[PDB]
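*Asks:* First, the structure itself, so that you have it in front of you.
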There are 6 protein chains.
Amino acid sequence: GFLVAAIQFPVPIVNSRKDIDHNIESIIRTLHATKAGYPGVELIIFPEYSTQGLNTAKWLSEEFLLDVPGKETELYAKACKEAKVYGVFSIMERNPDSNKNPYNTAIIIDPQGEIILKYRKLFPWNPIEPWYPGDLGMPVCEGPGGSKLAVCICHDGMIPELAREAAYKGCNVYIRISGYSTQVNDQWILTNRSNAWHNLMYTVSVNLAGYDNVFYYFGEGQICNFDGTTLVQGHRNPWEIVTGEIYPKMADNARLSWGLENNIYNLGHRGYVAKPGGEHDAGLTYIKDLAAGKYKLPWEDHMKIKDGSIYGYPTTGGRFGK
Amino acid sequence: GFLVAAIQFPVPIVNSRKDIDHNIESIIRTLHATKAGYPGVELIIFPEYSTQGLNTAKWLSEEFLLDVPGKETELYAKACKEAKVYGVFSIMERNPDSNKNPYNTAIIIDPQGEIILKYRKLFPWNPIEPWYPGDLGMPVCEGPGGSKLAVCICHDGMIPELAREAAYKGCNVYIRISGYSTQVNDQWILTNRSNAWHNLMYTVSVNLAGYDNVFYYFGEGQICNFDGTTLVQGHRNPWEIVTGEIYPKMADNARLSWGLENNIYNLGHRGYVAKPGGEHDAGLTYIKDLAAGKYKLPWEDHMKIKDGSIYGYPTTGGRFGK
Amino acid sequence: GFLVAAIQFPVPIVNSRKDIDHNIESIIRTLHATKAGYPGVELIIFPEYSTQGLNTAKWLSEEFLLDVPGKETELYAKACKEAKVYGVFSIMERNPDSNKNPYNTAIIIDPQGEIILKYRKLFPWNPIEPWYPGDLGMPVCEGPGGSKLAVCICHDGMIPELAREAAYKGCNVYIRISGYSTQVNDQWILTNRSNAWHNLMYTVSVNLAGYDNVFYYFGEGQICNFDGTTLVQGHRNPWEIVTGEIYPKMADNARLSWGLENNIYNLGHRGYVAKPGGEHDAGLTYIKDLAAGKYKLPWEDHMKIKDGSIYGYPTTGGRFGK
Amino acid sequence: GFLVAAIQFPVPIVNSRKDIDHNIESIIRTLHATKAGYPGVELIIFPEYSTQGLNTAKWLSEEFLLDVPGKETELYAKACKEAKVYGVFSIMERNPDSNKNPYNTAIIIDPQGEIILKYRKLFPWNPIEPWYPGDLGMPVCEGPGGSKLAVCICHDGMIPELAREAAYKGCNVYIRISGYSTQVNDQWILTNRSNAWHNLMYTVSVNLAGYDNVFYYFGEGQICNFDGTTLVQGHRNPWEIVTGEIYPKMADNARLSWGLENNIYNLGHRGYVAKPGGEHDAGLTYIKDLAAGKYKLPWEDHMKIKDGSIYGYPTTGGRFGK
Amino acid sequence: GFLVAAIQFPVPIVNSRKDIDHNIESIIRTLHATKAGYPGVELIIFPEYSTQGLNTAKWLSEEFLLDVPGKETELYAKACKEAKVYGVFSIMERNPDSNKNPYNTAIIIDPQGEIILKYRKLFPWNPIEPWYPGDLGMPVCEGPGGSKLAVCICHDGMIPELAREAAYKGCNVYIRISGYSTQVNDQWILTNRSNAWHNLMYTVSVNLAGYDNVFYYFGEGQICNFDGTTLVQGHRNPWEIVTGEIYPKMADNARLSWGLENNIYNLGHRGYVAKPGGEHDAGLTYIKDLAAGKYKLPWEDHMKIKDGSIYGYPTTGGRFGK
Amino acid sequence: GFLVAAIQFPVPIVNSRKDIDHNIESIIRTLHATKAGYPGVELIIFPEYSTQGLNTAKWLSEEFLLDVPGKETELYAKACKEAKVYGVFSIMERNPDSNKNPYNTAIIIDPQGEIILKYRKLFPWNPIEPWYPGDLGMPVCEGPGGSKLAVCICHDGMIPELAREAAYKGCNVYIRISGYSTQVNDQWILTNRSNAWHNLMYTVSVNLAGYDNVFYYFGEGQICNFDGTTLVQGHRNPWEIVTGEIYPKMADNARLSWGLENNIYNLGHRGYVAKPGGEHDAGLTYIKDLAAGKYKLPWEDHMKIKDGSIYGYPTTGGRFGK
C-alpha cells in the first residue's frame, strides 16, 4: 500500500517568466504543505499547465518555454528530495529541434530528486493545441509500494490503446494530468474508469482548478480501482488535495490470478480453452494498418477539421509562435 | 432515424432439441408481437444463448448444435421477412471442421429474409466457454435508417480494440448480445458507454433475462449515444422490450465534423496541427506485437489460468464435449 | 404473468354520505377507465380511505360507516364483474358488535363479482386511529396468473411478522394499501422492499394521492420483486396509474429451489446441514411470549403513549365517536 | 454518545495454526492502531472469519478450531484491556460436544478484558456452512455510552425475528459481522436499515475485506440510525476503518416517547386506542407454530435444497471434517 | 387537469428564408403528429429559435426576421385551429421602429387560431444576443383546464423577479422556452424548480434539441410541481415529446389555503400575526431603486462586460446587423 | 480563503431562565471546542432558537426574552474574543417597545467581541410564529477573508428578493440560520442553491439538530458555491460540525468579470447590447406596487390563512403572551 495525492492546483494568469517563477515556487510550497498535511504520502501529482499556466497568446514564445531537464526541473527535484516523495509535473518543453514546435511534457521525479520518467503528449488536443506529437512513446517507471507508473496527458486518456500500451509495459497505476477537462467532463470520468477496468490497473487522475484569475472550480480528482470502480471522487475546490491508498500488488495479483476478468490476456490469446494458447491473430484490420502506418478511416475524404486553420495556425508545418 | 428493440428474453432450461425448437418458436412469437406492439420498429435484437440456452452439460453435443445457415435460421428468416424487420439471433454453430469445437455465432437477417451478417464470437469467455475463437473478423452490414451495423457477443464487448475495429470498418450502431453478464453488471454498463464514446457510435446492448427456470431478472437493455451517454436503460423484467430511436447519420456527422472530440481520427493522425497529416506511427509496442501475432504480457509466466483445466476441459486441443 | 395497476387515487374532502357515494362512483369510473386503458390488467388496487376519505371529525359516525358486504360493496362487485378484473377496495366497516369501534377493512373482489378476501386492519395506526384491531387474521386468496394474494393496510406494512404470516400461508403477492404514508415515506419504501426480500414474494403497494382538497401529490405506487428490488416506483401525480407485470410462479420457484437465499425456510429449520431437519426451536423469547399473549417490552413501564389521550380519545374502552 | 469503529479487515490465506497465530497478532495490531488513530473510540468491531480466515478445505479440522474462552481469546482480552476498548471478535469454536460440529461464534470483550457476551450463529448459512446451530439464543450485554449490545453473524441479519429478539431483550445497538456478504450486497444493506427501523435501534455492520490473497475490496461498513437512515456507509477499501458517533439513549427515548413510529410496541399491543392495552394476540399462526416447534411452510414437501449434499456434506448428522 | 407536451425540436442550420419556411412546415407537421399521438393534449410548446434557428451571421438581416402577426404566424394559427390545441411558438420579430433592433418574441395561439398572448424577451442573453429588450411586460392569458399561462424566454428564467411578476398577475403555469440552455444546464433545471416553488405555480420548460446539423442531444423538457418538485424530466433525444398532466386549480388552492408555505403572500404582508395585515414595506432598497429606474450594483464601476464589444457589436445604439 | 463552520447544535427542553443560562454555556463550550478542533476556522454559525430553545408555551414570556445587546450577548462576545472568531447567534429579543411582540434576532460578533451585525427576522414564519416583523432591513457587514456577510433567519431564505437585497448591498456570503426546516427540507436545500446562483454569492446554511429531548437528527449544514452547486452537504448528526473553505473574492471576480452568467446585473440593465446601459425599467408591476406599499395578489380576497387564529393568537394586534 501507498498514499497518493492529486492536487487541484489553481494557476493565476501568467504574463512573464517572472510569473512562471512565482508559480514554480507556489507548486513547491504546495508540495511541502501536502507532505506536512499527509505525512504518509508517497506520490504527489500536479495537473497539466500548472507550471506555465494557460496563456494561449504567449505559450509558444521562448520566454514561456523550458528545457527538460533545466533549472526549473532541478528546483522541482530539490523539493521532491527534501520532501522524500515522488512528484509529477507538467512542463511545456522547448523542442531541442528548433525547426519543430515545443512539446507538452510530463515528468516523474523520485524521492532522490532524479527524473525517472519523461513523457511527451502523444496526442495533442487538436485542433486547439500547437504542441508537437510526442516521440518518446509511453514510458513506464518504478514507483512507491511496488507500483509501475505511467503518465498520460489529458486528451491522451481518451485513447484506450494508450492505456493498453502502459499496461502492456507493466503499468499498474496509470496517471492522467489534465489542463481543462470540464465540458468533456462525463467522458473524462468515464474513460478514467474504463482505462482501469480494461487493463486491470489503478487510475489516478487530476484536473487543473482553473487558469483565468476568476473561476477555480474546474478541478477534479479521481482514483479508480482495477475493476473500474471509482474509489475516490474529489469535490471541486481550489487547492483540494484528493487522496487515497493504492495497493499496486493487488492489481498485479488480479492479472496473475483471474480468468473471466482477464481481458488484457484474452486480447492476445482469444479462445484458449478450445485452442491451446489462444488465437494470436486478434481479428482486426485496424491493428495491422496502424502497425504499418496506414490507418485510414472510410470517411476521411469528407472530414472537415484536419488542420489548425479553424484557430489560426499555419497548415504548412515547421516552427511557429516565436 | 429508426426505432430499435432489445428483448430481455427468458430462456427455460434446455434439455433437448425439443426445448430448442420451443425456444425458436418462442423467439419468433416474440418477434411478431414486438412488431405488432411497436409498428415503427426496424431492428429487433435477441440475447446470446436465446436459441439453445445454457446447458453446460449438453452444449457441445451434436443435439445442441445447429448449422448456419440451416432449417432453423430459415425459420428466423421467414419471421423477419413476414414482419419486415431486421433481426439479430444467437446460434451455437456446428464447426464444419470436425477437429474443432463449435462457434458461438450471431446473425443479422434483413426484412427480405436474407442473412446479411454472420459473426463468430472472437473472444469466447474463458476459462468457462469452450467455443472456438471466431474466424470471420468483425463484419459490418447495411442496416435501417442509414446504419452500418456490427454485432459482438457478450465478453467481446470488454475488448475496446474490437469496438474500434467495428468503427474502423464503418459501424455507427454497435450491437452487443449477452447471455450472463450479471456479476459483471457494472463493467458491462461501463464498456457499453466507453465503446460508444471512444468511437463516436451508438451502442445497443442486451442481456438474457435468465436461463435456469427460477430467476429471470438478469435482463438488461442499454442504448448509449455516440457521446457515451446512456439514452435508455431498461428495467430488469423478463420479456422486457427496451426500445429507443437511433439516428445513425448524427453519429456520421460527428465523425465528419468534430475536431476536439474526434479521438478515432486522432489515433492515426497524432498532432496534425504542428505536423501536417499527423504522425502515422501511434507509439506503441503492443499494436505492432499484436499485428505480428506476438502479443505477450510481461507477466504471462506466472499466470494461473491459461487453459480450461479449472473447469475440467482437456488442455491439448481438438474437438471435445460431444 | 399478470399485469397489476395501483391507483394513486385522490379523495376530496368528505363531509357527507353524498360525498361517499361520489367517491364510490369515481372509483368505479376509474376502475373501468383503467381496464379500457390497460386491456391486459387483471388486478386493480385502490388505496386506504379511498371510499370514505379522512374526515377525523366524522369518521366514527354512522353516516360514515358501511357494512361489508352491503349495497356499496355490491356496486364495487358489479364493476369488477363488468370489467372482468380483481379489485382491491378500502371500507371503514361498521362493527356488528355495538360495544366496539368500527374496523378499517380491505376486500378483494374477483372477476365474477365475488368477495374472495376480507381483511380487517390488524395494526391500527396509534394513537391517531380509533379502529378496532382486526380479528380475521391475515387471510390469503387465489388471484390471477397463479398468485396467492394477501392485503395489509398501511401501518400493517411496518410489522415484518405480518408479511411473514402472509407468506407462511402461501402469499406470493403482498398488497399494501395506504392512506397517509407521507412523512414516513422513506420507511414505507424501505419496508415494501424488506417485506418482499424477507419472504421471497412480490410486494405491490399504493398510497392515496391526497385527501384535503388542496394537495394531491402524496401518492405512491411501488412494486418490488421477491429479491427486494424495486421494479416500479411511480411518479407522484394524482390519478397516476402505476402498472407492472408480476410473475407469481417465479417467486414460487425461488421458494422451492433456493438454498442460500431461502431465509423463510431457514427460520424453522436452523442449520440443517449438521443437524438433519434443523433445529425447530428458533431461539427466541419474544416468539414464545407473543404466542402466549404475554409480549412485554422491558421499558413499557416508562412509555409516554399507551392510549389515545393525546388525541382526545377516551381511554376506558367501548364504542365512541358516534 | 460514543464512537464506534468497524474494521474492513483483510485476511490472508490460512493454511496452518501458525497462519492463525500471525492473524491474531495482525488483528491485535489493528486494534491498537485504531485506538491510536481514533483516541475517542470505545467499540471496535472485527468481521466474521477474521481470526481463522476462510479455508473451506481445512476449517473443520482440529488445527483450525479454538476454544472460547481459550489462549487466543485471552490475547484478545489483553489487547482490549490495554487499549481500554470494547472489542468484537469472530471465532470458529470447537464444540465441547465432540459428537457435534463446531460453532460459528462471536464475542464481545470489555475494557477490563472480560468476555461479556458470547454468541453462537443461530442460522448457519445453508447449504454451504457446516456449523452447528447456535444454542445460546440471542444474548444482550451492557456496552459503552448507555448501549445494550447484541451481535448477529452475517446471514443471521437476514432474519427479522432475530433483530426483534435482540430489541425485545433491550438491545439498542445491533451489531452484524459478516464474512462474505457481497453478491447478496443490496439485501445486506437493505436489512441493516430494516433491522434498525423495525426495532428503533442503531445497527452497526461490517463485512470482511477479502480472504483469497487476491481481492480485498469486498469490505463494507454501515451504520444505520434508529429511523432506518444510513448515517455512515464506508467506501470499500482493505483496512478501511468505518466510524460514527452513536447515541444509544436517543434510541431509548424514541422507544419511550414515540407513538406513530412505535412499531415494536404495536406488535404486542395492536389497536390500543380502541381496546385498552391493545389486542395481545397478534394474528399470526406462524408465531404459534414456531413457539410450538411446528413451523411448516405449505410448499416444504416440494423443496429441493434441504441438506448439504449439494456441497459434499453428509446428510446423516454427527461430527465430520476432522 | 390538462395534458401538456414540450417538443425537443431539432432545427437544422438555417441559411435562407427557404430554410425558415422549411422549419415552419416541420413545426406544423410536428404539431399535428403530437395531437395524433396524444389525443388528450391541449398545450404544445416549441423551443426558442425553433422557427428561424441560430445563424448568428444572418439573424439580424431582413430575410431572417418576421412580423408578429404576419403570414407565418397565420400558418401556425391555422395549425392550432385545425388541431384544436394551444401552441407556443418562437419568432424573431422585426421591430416596427427602424432605429431599434428586432425582438425575440414568443406567442401563444389558442384552439380558435387566435394569438392570445404576445411576449417580447425582457432579458436578452447578453453580451451574445442583440435583441432589443422587450416592451410588453410579462403578460398572462387564459389557457386550458383553468390555467393562467405566461411565457418567458430562456435567460428570462434566470430572473426570479420575473417569475414573481407572472405569478402576481395570476399565472399558475409558467412556460420557459429555451434555445441553447446547455453549459448552464444545472442552473436551468435549478431555476425551473425555484421559479415553481417560490410562487406556488407549475413550471413547464423546454430546450431546443440542437441547431448545428451535427449534435441534437441538447434538448430538455422539464415539468415542475408548485412545491418545486420535478414531476417529469425528459430524456435527451431529438424530437422527444415530454408530456405531463397539470392541475392548475391545485396550484390555485395552495395559494388560497396554505399558510406556512405561502411565501408569495408573505412578501407583501410580513408578520401579519403580531401586526394585523402585516408590514407592507418589505425592507428593501433594491426594490425601491429598481422601481424608480435607478438599480445600481455597488461594483458596476469595475465591471468588464457592459456592452457587446467582446462579440464585435457596436456600442453606441441604433439598428445594426442588417 | 477562509474556513466556515456551521454547528448542528442540539438544544434540550428549556423550562426556565436557568435552562437558558446552561444553554448559553453549552453554546460557548461548543464554540471553543470547534476552534480547538478546527484551528483555522474564522466563522462559526449557530442555528435559530439555539439560545432559548423552542418552548412554544413560554417563548413569549419575559423570563424567556433577552436584550440585544445584554449580559448574554456579552458572554457570547467574550467567547468570540477569546477564540478569535466571528460568531453567529440566535436571540429572541424583548422589544424595546413594550407595546409590541418580541423580535426573532440574529447577531454577528467579530474576533474583537463587537457585535458588527444585528438582524431582525423580516418575514416571521406565519401563521405559527408570534415575532414582530423586523425593522432593521437586511444589513451587511465585513467578515473574514474579504467577505461581506449577511444573515437571514430560516423562512426568510424562502424569499428570493431578500437574497437579492443582501447581494445588492454587497453581500458575497449569505448565511441562513434555521430552527426547524425539516418537512420543508427539499425546498430549503433548493433555495440555498438558488439564492447563491441568482446573486453570484456563497450561501452557508444551518438547521438546529433538535429541540425536544428525544430526536436530534433534524440538523442540516449546507455550503453552496456562487454557481449554485452544493459544495458541502453535511450528514445529519447531533453536534455535527459542517465545514468548508470559502473564497469571497472569487464571488466578487465572477460579478466583475462574467457576462452570460451575470443575472444580477441584467436585472437592472436588460438588453444592454441593443440598448446602451440596458433598459432600466424591469417590466414588472409587482416591483412598483411593493415599492409603493400596495402589493396585492389577485386572489387575496378569497384566502383562508391571513392571521394567527388557527394557532390561538389574537387578531387584534399589540403585545401578548406575557
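Numbers in chain C track Swiss-Prot; the residues on display, in order, are 13-334.
Header entry for method reads X-ray crystallography, 2.0 Å.
Each Cβ is built from the backbone N, Cα and C atoms, and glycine gets one as well.
The domain 'CN hydrolase' annotation in Swiss-Prot covers C:14-260. Per Swiss-Prot, the feature active site, proton acceptor maps to C:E60; the stated evidence is similarity to another entry. Sequence annotations record features per position, and here Swiss-Prot assigns active site, proton donor to C:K133. Among the mutagenesis results in Swiss-Prot, C:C166 to S or A has the note: Loss of activity. The residue drawn here is the original one. What Swiss-Prot lists as active site, nucleophile is C:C166. Experimental mutagenesis is annotated in Swiss-Prot for C:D168 to A, with the remark: Loss of activity.
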*Asks:* When you measure from the Cβ of C:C166 (mutagenesis position), how many other Cβ atoms are you left with inside 10 Å?
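*Replies:* Around C:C166 (mutagenesis position), other Cβ atoms within 10 Å: 28.
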*Asks:* Which of C:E60, C:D168 (the recorded positions) has the most other Cβ atoms within 10 Å?
*Replies:* C:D168
*Asks:* For the residue listed as 'active site, proton donor', list the number of other Cβ atoms lying within 10 Å of its Cβ atom.
*Replies:* 29
*Asks:* Tell me, by DSSP, whether C:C166 (mutagenesis position) is helix, strand or coil?
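*Replies:* It is helical.
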*Asks:* Using C-alpha atoms only, work out the spacing between C:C166 (mutagenesis position) and C:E60 (active site, proton acceptor) and round it to an integer in Å.
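*Replies:* That comes out at 7 Å between the alpha carbons.
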*Asks:* Cα-Cα separation of C:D168 (mutagenesis position) and the residue listed as 'active site, proton donor', in Å?
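*Replies:* So the Cα of the residue listed as 'active site, proton donor' lies 7 Å away from that of C:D168 (mutagenesis position).
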*Asks:* Fill in the CA-CA distance, C:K133 (active site, proton donor) to C:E60 (active site, proton acceptor), as an integer in Å.
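*Replies:* Approximately 10 Å lies between the Cα of C:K133 (active site, proton donor) and that of C:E60 (active site, proton acceptor).
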*Asks:* Helix, strand or coil by DSSP: which one applies to C:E60 (active site, proton acceptor)?
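*Replies:* C:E60 (active site, proton acceptor) sits in coil per DSSP, no helix or strand.
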